[PDB]
Amino acid sequence: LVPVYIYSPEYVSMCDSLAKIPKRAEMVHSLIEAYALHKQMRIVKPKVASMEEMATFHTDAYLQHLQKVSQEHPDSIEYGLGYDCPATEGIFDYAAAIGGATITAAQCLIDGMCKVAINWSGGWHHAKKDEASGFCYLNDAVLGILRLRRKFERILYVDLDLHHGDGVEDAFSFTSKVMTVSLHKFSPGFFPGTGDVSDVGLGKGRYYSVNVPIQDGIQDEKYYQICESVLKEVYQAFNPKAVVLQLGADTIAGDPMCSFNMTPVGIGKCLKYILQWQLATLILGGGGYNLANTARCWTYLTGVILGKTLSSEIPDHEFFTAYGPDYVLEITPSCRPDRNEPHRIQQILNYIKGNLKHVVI
Ligand SMILES: Cc1cc(Cl)ccc1OCCCC(=O)NO
Ligand SMILES: [K+]
Ligand SMILES: [K+]
Ligand SMILES: [Zn+2]
(Lines of atoms letter the chains of each structure in order from A and count residues from 1; the text may use other names and numbers.)
(Lines give C-alpha, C1' and ligand atoms only; values in the text may rest on other atoms or scores of the structure.)
(Ligands and ions follow the chains in the order given, each with its own letter.)
Protein backbone atom coordinates (compact mmCIF):
# COMPACT_ATOMS: atom_id res chain seq x y z
CA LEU A 1 0.00 0.00 0.00
CA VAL A 2 2.84 2.43 0.71
CA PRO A 3 4.43 4.21 -2.24
CA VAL A 4 7.46 2.70 -3.90
CA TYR A 5 10.58 4.86 -3.91
CA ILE A 6 13.14 3.89 -6.56
CA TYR A 7 16.52 4.45 -4.91
CA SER A 8 19.98 3.20 -4.20
CA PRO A 9 23.22 5.06 -3.39
CA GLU A 10 24.74 3.61 -6.56
CA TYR A 11 21.81 4.77 -8.68
CA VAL A 12 22.03 8.32 -7.32
CA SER A 13 25.76 8.35 -8.06
CA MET A 14 25.11 7.25 -11.63
CA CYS A 15 22.35 9.82 -12.15
CA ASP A 16 24.61 12.63 -11.00
CA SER A 17 27.73 11.37 -12.73
CA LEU A 18 26.71 12.83 -16.08
CA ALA A 19 23.85 15.17 -15.05
CA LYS A 20 23.95 18.69 -16.55
CA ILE A 21 24.17 20.11 -13.02
CA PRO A 22 26.14 18.04 -10.48
CA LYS A 23 24.64 16.61 -7.28
CA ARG A 24 20.96 17.18 -8.12
CA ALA A 25 19.89 13.59 -7.47
CA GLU A 26 21.98 13.48 -4.28
CA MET A 27 20.42 16.74 -3.03
CA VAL A 28 16.87 15.60 -3.77
CA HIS A 29 17.35 12.34 -1.93
CA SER A 30 19.23 14.07 0.91
CA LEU A 31 16.30 16.40 1.57
CA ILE A 32 13.74 13.56 1.36
CA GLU A 33 15.90 11.67 3.87
CA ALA A 34 16.25 14.73 6.14
CA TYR A 35 12.48 14.89 6.40
CA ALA A 36 12.52 11.10 7.08
CA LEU A 37 10.09 10.46 4.20
CA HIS A 38 11.95 7.39 2.96
CA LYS A 39 10.95 5.62 6.20
CA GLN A 40 7.35 5.90 4.99
CA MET A 41 8.01 4.40 1.56
CA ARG A 42 9.07 1.03 0.20
CA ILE A 43 12.59 1.53 -1.03
CA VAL A 44 13.23 -0.46 -4.20
CA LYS A 45 16.62 -0.81 -5.86
CA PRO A 46 16.36 -0.13 -9.61
CA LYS A 47 17.13 -2.87 -12.13
CA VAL A 48 19.24 -1.72 -15.11
CA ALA A 49 17.38 -1.87 -18.46
CA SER A 50 18.33 -4.73 -20.75
CA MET A 51 19.04 -4.09 -24.42
CA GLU A 52 15.70 -5.69 -25.34
CA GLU A 53 13.85 -3.48 -22.88
CA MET A 54 15.46 -0.32 -24.28
CA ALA A 55 14.60 -1.52 -27.79
CA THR A 56 10.88 -1.57 -26.93
CA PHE A 57 11.17 2.07 -28.10
CA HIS A 58 14.70 2.81 -29.31
CA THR A 59 16.17 1.43 -32.53
CA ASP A 60 18.94 -1.16 -32.36
CA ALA A 61 21.12 1.10 -34.50
CA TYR A 62 20.76 4.02 -32.10
CA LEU A 63 21.32 1.86 -29.03
CA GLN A 64 24.40 0.21 -30.56
CA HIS A 65 25.82 3.63 -31.44
CA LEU A 66 25.23 4.92 -27.92
CA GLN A 67 26.94 1.83 -26.58
CA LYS A 68 29.94 2.30 -28.88
CA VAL A 69 30.65 5.97 -28.15
CA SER A 70 30.09 5.37 -24.45
CA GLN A 71 33.04 2.93 -24.43
CA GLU A 72 35.87 5.49 -24.37
CA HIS A 73 32.47 9.52 -34.13
CA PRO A 74 31.23 10.35 -37.66
CA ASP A 75 27.73 8.95 -37.08
CA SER A 76 27.08 10.78 -33.82
CA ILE A 77 25.48 13.87 -35.37
CA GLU A 78 22.96 11.59 -37.08
CA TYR A 79 21.98 10.30 -33.66
CA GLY A 80 21.59 13.72 -32.03
CA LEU A 81 24.86 13.49 -30.11
CA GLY A 82 27.52 16.16 -29.72
CA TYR A 83 26.13 19.36 -28.24
CA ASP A 84 23.50 19.32 -25.50
CA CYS A 85 23.81 15.52 -25.53
CA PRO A 86 27.61 14.95 -25.46
CA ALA A 87 29.06 11.60 -26.54
CA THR A 88 31.07 11.16 -23.35
CA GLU A 89 32.25 8.02 -21.62
CA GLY A 90 29.63 6.05 -19.75
CA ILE A 91 26.48 7.65 -21.14
CA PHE A 92 25.03 4.28 -22.20
CA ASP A 93 25.25 2.77 -18.70
CA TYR A 94 23.92 6.05 -17.30
CA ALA A 95 20.95 6.11 -19.63
CA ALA A 96 20.29 2.37 -19.10
CA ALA A 97 20.21 2.94 -15.33
CA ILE A 98 17.58 5.70 -15.59
CA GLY A 99 15.57 3.74 -18.14
CA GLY A 100 15.76 0.66 -15.93
CA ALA A 101 14.67 2.65 -12.87
CA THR A 102 11.51 3.83 -14.60
CA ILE A 103 10.79 0.32 -15.92
CA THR A 104 11.29 -0.98 -12.34
CA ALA A 105 8.73 1.55 -11.06
CA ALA A 106 6.31 0.43 -13.78
CA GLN A 107 6.84 -3.21 -12.93
CA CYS A 108 6.09 -2.50 -9.24
CA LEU A 109 2.79 -0.98 -10.36
CA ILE A 110 1.97 -3.98 -12.58
CA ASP A 111 2.71 -6.37 -9.75
CA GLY A 112 0.37 -4.45 -7.45
CA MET A 113 3.17 -3.70 -4.99
CA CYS A 114 1.89 -0.13 -4.68
CA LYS A 115 -0.44 2.43 -6.26
CA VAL A 116 2.29 5.08 -6.60
CA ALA A 117 5.91 4.42 -7.67
CA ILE A 118 8.48 7.25 -7.80
CA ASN A 119 11.61 7.78 -9.92
CA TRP A 120 12.65 11.42 -9.35
CA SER A 121 15.67 10.97 -11.64
CA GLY A 122 13.53 9.96 -14.65
CA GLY A 123 11.32 12.01 -16.97
CA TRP A 124 13.64 12.50 -19.98
CA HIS A 125 10.78 13.28 -22.29
CA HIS A 126 12.57 14.55 -25.43
CA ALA A 127 14.51 11.51 -26.67
CA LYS A 128 13.34 10.01 -29.96
CA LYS A 129 13.42 6.39 -31.08
CA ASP A 130 16.66 7.01 -33.00
CA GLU A 131 18.15 10.20 -31.59
CA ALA A 132 19.08 12.02 -28.47
CA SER A 133 17.37 15.38 -27.96
CA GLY A 134 17.10 18.14 -25.32
CA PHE A 135 19.62 16.63 -22.87
CA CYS A 136 17.81 13.26 -23.20
CA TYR A 137 19.66 10.17 -24.42
CA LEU A 138 16.90 7.66 -23.72
CA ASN A 139 13.20 8.23 -23.24
CA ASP A 140 12.53 6.56 -19.91
CA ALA A 141 8.97 7.90 -19.84
CA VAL A 142 8.16 6.00 -23.06
CA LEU A 143 9.87 2.91 -21.67
CA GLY A 144 7.73 3.08 -18.54
CA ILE A 145 4.54 3.53 -20.56
CA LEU A 146 5.41 0.51 -22.72
CA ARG A 147 6.04 -1.60 -19.59
CA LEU A 148 2.67 -0.53 -18.19
CA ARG A 149 1.03 -1.62 -21.50
CA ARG A 150 1.80 -5.23 -20.53
CA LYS A 151 -1.17 -4.84 -18.21
CA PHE A 152 -3.06 -1.58 -18.69
CA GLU A 153 -5.11 -1.01 -21.85
CA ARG A 154 -5.24 2.78 -21.59
CA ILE A 155 -2.48 4.91 -20.15
CA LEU A 156 -2.59 8.64 -19.54
CA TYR A 157 0.72 10.52 -19.73
CA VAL A 158 0.63 13.95 -18.05
CA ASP A 159 3.64 16.23 -18.51
CA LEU A 160 3.93 19.33 -16.25
CA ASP A 161 7.55 20.13 -17.14
CA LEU A 162 8.11 23.68 -18.47
CA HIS A 163 8.89 22.09 -21.87
CA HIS A 164 6.68 20.23 -24.34
CA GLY A 165 6.87 16.45 -23.90
CA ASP A 166 7.48 15.98 -27.63
CA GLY A 167 9.37 12.68 -27.51
CA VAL A 168 6.60 10.98 -25.58
CA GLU A 169 3.85 12.57 -27.67
CA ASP A 170 5.56 11.58 -30.91
CA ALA A 171 6.08 7.97 -29.70
CA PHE A 172 2.32 7.58 -29.26
CA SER A 173 1.11 10.05 -31.88
CA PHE A 174 -0.64 7.40 -33.99
CA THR A 175 -2.32 5.38 -31.23
CA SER A 176 -5.34 5.74 -29.00
CA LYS A 177 -3.99 3.40 -26.30
CA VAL A 178 -1.91 6.21 -24.76
CA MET A 179 -3.18 9.74 -24.37
CA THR A 180 -0.54 12.39 -23.84
CA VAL A 181 -1.30 15.72 -22.09
CA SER A 182 1.39 18.43 -21.87
CA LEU A 183 1.19 21.87 -20.24
CA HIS A 184 4.20 23.90 -21.32
CA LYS A 185 5.64 27.18 -22.39
CA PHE A 186 4.89 27.71 -26.07
CA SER A 187 6.49 30.70 -27.79
CA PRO A 188 8.33 31.06 -31.08
CA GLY A 189 11.99 30.26 -30.38
CA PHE A 190 11.34 28.35 -27.16
CA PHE A 191 12.48 24.73 -27.07
CA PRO A 192 11.42 22.40 -28.64
CA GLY A 193 9.02 24.58 -30.62
CA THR A 194 6.19 22.07 -30.83
CA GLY A 195 2.96 21.49 -28.97
CA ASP A 196 0.51 24.17 -30.01
CA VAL A 197 -3.11 23.54 -29.04
CA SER A 198 -3.73 22.47 -32.67
CA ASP A 199 -1.30 19.55 -32.20
CA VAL A 200 -3.77 16.73 -31.53
CA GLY A 201 -1.95 13.66 -32.85
CA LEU A 202 -2.30 11.80 -36.15
CA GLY A 203 -4.21 9.02 -37.87
CA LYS A 204 -5.81 6.63 -35.41
CA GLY A 205 -4.26 8.74 -32.65
CA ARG A 206 -5.98 11.95 -33.73
CA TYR A 207 -7.36 13.74 -30.63
CA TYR A 208 -5.30 11.51 -28.31
CA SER A 209 -2.61 14.22 -27.91
CA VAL A 210 -3.54 17.27 -25.82
CA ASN A 211 -1.37 20.37 -25.69
CA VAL A 212 -1.86 23.45 -23.49
CA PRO A 213 0.39 26.27 -24.67
CA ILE A 214 1.09 28.69 -21.81
CA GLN A 215 3.01 32.01 -21.65
CA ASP A 216 5.62 33.34 -19.20
CA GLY A 217 4.70 34.28 -15.65
CA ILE A 218 1.91 31.85 -14.82
CA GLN A 219 1.38 31.35 -11.07
CA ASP A 220 -0.28 28.64 -8.97
CA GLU A 221 -3.97 29.57 -9.02
CA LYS A 222 -4.31 30.10 -12.76
CA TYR A 223 -2.14 27.07 -13.56
CA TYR A 224 -4.24 24.79 -11.37
CA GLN A 225 -7.45 26.16 -12.88
CA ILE A 226 -6.12 25.23 -16.34
CA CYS A 227 -4.76 21.84 -15.30
CA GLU A 228 -7.89 20.80 -13.41
CA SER A 229 -10.15 21.85 -16.30
CA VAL A 230 -8.17 19.82 -18.81
CA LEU A 231 -7.66 16.75 -16.65
CA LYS A 232 -11.34 16.63 -15.67
CA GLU A 233 -12.30 16.48 -19.37
CA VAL A 234 -9.52 14.03 -20.20
CA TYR A 235 -10.44 11.68 -17.35
CA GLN A 236 -14.07 11.64 -18.40
CA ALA A 237 -13.36 11.17 -22.12
CA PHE A 238 -10.46 8.71 -21.94
CA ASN A 239 -11.06 6.71 -18.71
CA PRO A 240 -7.37 5.87 -18.17
CA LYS A 241 -6.32 2.65 -16.40
CA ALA A 242 -2.89 3.96 -15.29
CA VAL A 243 -1.08 7.28 -15.23
CA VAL A 244 2.49 8.39 -15.85
CA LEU A 245 3.14 11.88 -14.47
CA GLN A 246 6.23 14.00 -15.35
CA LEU A 247 6.83 16.74 -12.78
CA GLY A 248 9.84 18.66 -14.08
CA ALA A 249 10.61 21.50 -11.61
CA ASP A 250 11.80 23.99 -14.23
CA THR A 251 8.39 25.70 -13.88
CA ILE A 252 9.23 26.77 -10.34
CA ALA A 253 10.04 30.39 -9.44
CA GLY A 254 13.81 30.92 -9.26
CA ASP A 255 14.70 28.42 -12.00
CA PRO A 256 17.34 29.71 -14.43
CA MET A 257 14.74 29.18 -17.19
CA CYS A 258 12.92 32.16 -15.61
CA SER A 259 9.72 31.46 -17.50
CA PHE A 260 6.80 30.23 -15.37
CA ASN A 261 6.37 31.50 -11.81
CA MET A 262 5.04 28.43 -10.00
CA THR A 263 5.52 27.10 -6.51
CA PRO A 264 5.48 23.46 -5.45
CA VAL A 265 2.11 24.03 -3.79
CA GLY A 266 0.48 24.72 -7.19
CA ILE A 267 2.05 21.68 -8.79
CA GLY A 268 1.01 19.74 -5.67
CA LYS A 269 -2.64 20.57 -6.22
CA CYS A 270 -2.35 19.13 -9.74
CA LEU A 271 -0.73 16.04 -8.31
CA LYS A 272 -3.47 15.66 -5.67
CA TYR A 273 -6.15 15.84 -8.37
CA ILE A 274 -4.51 12.96 -10.25
CA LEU A 275 -3.91 10.94 -7.07
CA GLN A 276 -7.59 11.08 -6.11
CA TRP A 277 -8.35 8.96 -9.22
CA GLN A 278 -6.72 6.10 -7.25
CA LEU A 279 -5.04 4.63 -10.32
CA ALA A 280 -1.60 3.08 -10.67
CA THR A 281 0.57 6.18 -10.99
CA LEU A 282 4.22 6.38 -12.06
CA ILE A 283 5.84 9.61 -10.81
CA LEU A 284 8.82 11.08 -12.67
CA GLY A 285 11.03 14.13 -12.39
CA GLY A 286 12.48 16.01 -15.38
CA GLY A 287 13.96 19.46 -15.81
CA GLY A 288 14.87 21.62 -12.82
CA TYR A 289 17.98 23.76 -12.79
CA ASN A 290 17.88 25.50 -9.42
CA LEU A 291 19.20 22.64 -7.32
CA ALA A 292 17.86 23.64 -3.91
CA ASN A 293 14.46 24.57 -5.38
CA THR A 294 14.20 21.31 -7.32
CA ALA A 295 14.91 19.43 -4.09
CA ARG A 296 12.35 21.63 -2.27
CA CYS A 297 9.79 20.89 -4.94
CA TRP A 298 10.18 17.13 -5.24
CA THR A 299 10.48 16.74 -1.46
CA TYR A 300 7.26 18.69 -0.96
CA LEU A 301 5.54 16.56 -3.65
CA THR A 302 6.77 13.40 -1.94
CA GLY A 303 5.07 14.71 1.18
CA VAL A 304 1.89 15.26 -0.84
CA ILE A 305 2.05 11.64 -2.04
CA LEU A 306 2.40 10.55 1.58
CA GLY A 307 -0.34 12.88 2.87
CA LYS A 308 2.16 14.51 5.22
CA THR A 309 2.66 18.09 6.28
CA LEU A 310 6.36 18.95 6.32
CA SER A 311 8.00 21.47 8.60
CA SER A 312 8.71 24.77 6.90
CA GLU A 313 12.22 24.80 8.34
CA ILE A 314 14.79 22.97 6.15
CA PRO A 315 16.22 20.28 8.47
CA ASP A 316 19.86 20.14 9.37
CA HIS A 317 21.50 17.85 6.82
CA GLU A 318 24.40 17.65 4.38
CA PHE A 319 23.18 20.39 2.05
CA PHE A 320 21.54 22.76 4.52
CA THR A 321 23.88 25.60 3.53
CA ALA A 322 22.48 25.44 -0.04
CA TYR A 323 19.03 26.61 1.10
CA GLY A 324 19.80 30.30 1.67
CA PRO A 325 19.02 33.01 2.09
CA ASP A 326 15.81 31.89 3.81
CA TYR A 327 16.39 28.20 4.73
CA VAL A 328 12.69 27.34 4.47
CA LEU A 329 10.79 24.86 2.28
CA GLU A 330 8.38 27.36 0.71
CA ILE A 331 9.26 29.18 -2.49
CA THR A 332 8.17 32.79 -3.03
CA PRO A 333 7.05 33.75 -6.56
CA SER A 334 9.17 36.27 -8.43
CA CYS A 335 7.83 39.75 -8.87
CA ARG A 336 7.24 39.64 -12.62
CA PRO A 337 4.11 39.76 -14.81
CA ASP A 338 1.76 36.97 -15.79
CA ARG A 339 1.66 37.18 -19.58
CA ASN A 340 -1.35 34.87 -19.94
CA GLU A 341 -4.44 36.62 -21.24
CA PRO A 342 -7.50 35.02 -19.64
CA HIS A 343 -9.48 34.98 -22.90
CA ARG A 344 -6.56 33.30 -24.68
CA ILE A 345 -6.50 30.64 -21.98
CA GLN A 346 -10.26 30.14 -22.22
CA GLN A 347 -10.00 29.86 -26.00
CA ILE A 348 -7.39 27.12 -25.57
CA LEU A 349 -9.61 25.29 -23.08
CA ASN A 350 -12.58 25.59 -25.46
CA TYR A 351 -10.52 24.04 -28.26
CA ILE A 352 -9.41 21.18 -26.08
CA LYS A 353 -12.97 20.52 -24.92
CA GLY A 354 -14.01 20.34 -28.58
CA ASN A 355 -11.19 17.97 -29.42
CA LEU A 356 -11.98 15.64 -26.54
CA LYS A 357 -15.58 15.28 -27.74
CA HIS A 358 -14.10 13.09 -30.48
CA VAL A 359 -12.44 10.75 -27.97
CA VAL A 360 -14.74 7.72 -27.98
CA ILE A 361 -13.63 4.86 -25.72
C1 LIG B 1 18.41 25.33 -22.10
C2 LIG B 1 18.87 24.66 -23.36
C3 LIG B 1 20.08 24.98 -23.93
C4 LIG B 1 20.47 24.34 -25.10
CL5 LIG B 1 22.04 24.77 -25.84
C6 LIG B 1 19.66 23.37 -25.69
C7 LIG B 1 18.45 23.05 -25.11
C8 LIG B 1 18.07 23.70 -23.95
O9 LIG B 1 16.88 23.41 -23.35
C10 LIG B 1 16.55 22.05 -23.14
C11 LIG B 1 15.63 22.07 -21.94
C12 LIG B 1 15.62 20.70 -21.32
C13 LIG B 1 14.40 20.51 -20.46
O14 LIG B 1 14.30 20.93 -19.31
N15 LIG B 1 13.46 19.81 -21.03
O16 LIG B 1 12.36 19.54 -20.25
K1 LIG C 1 5.17 19.83 -20.22
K1 LIG D 1 -1.66 9.28 -28.49
ZN1 LIG E 1 12.11 21.16 -19.05
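Numbering starts at 1 and runs along the chain as it is shown here.
Method of determination (from the header): X-ray crystallography, 1.6 Å.
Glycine is treated like the rest: Cβ placed from N, Cα and C.
Swiss-Prot documents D84 to L (Swiss-Prot position 101) as a published mutagenesis change and attaches the note Complete loss of catalytical activity. Around the Cβ of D84 (mutagenesis position), a 10 Å sphere holds 14 further Cβ atoms from the protein chains shown.
According to Swiss-Prot, the experimentally introduced change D84 to N (Swiss-Prot position 101) is described as follows: Almost complete loss of catalytical activity.
For the published mutagenesis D84 to E (Swiss-Prot position 101), Swiss-Prot gives the following note: Partial loss of catalytical activity. The DSSP secondary structure for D84 (mutagenesis position) is coil.
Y289 (substrate binding site): 19 other CB atoms within 10 A of its CB, across all protein chains. Classification of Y289 (substrate binding site) by DSSP places it in coil, neither helical nor stranded. Taken from Swiss-Prot, the feature substrate binding site covers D84, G134, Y289.
The annotation that Swiss-Prot gives for the mutagenesis experiment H126 to A (Swiss-Prot position 143) reads: Loss of catalytic activity. Sequence-distant contacts of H126 (mutagenesis position), defined as residues of its own chain at least six apart whose C-beta falls under 8 angstroms from its C-beta, comprise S133, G134, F135, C136, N139, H163, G165, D166, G167, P192.
Summarising the annotation, Swiss-Prot assigns active site, proton acceptor to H126.
Swiss-Prot lists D161, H163, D250 with the feature divalent metal cation binding site. Neighbour density for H163 (divalent metal cation binding site): within 10 A of its CB lie 27 other CB atoms from the protein chains shown.
Residues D161, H163, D250 make up the record's divalent metal cation site, and a Cβ search at 8 Å around their centroid adds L162, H184, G248, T251, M257, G286, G287, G288 from the same chain.
Neighbours of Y289 (substrate binding site) among the recorded positions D84, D161, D250, defined as a Cα within 10 Å of its Cα, are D250. Cβ neighbour count for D161 (divalent metal cation binding site): 24 (other Cβ atoms within 10 Å of its Cβ, all protein chains included).
The Cα of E72 and the Cα of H73, which border 4 unmodelled residues, are 11 Å apart.
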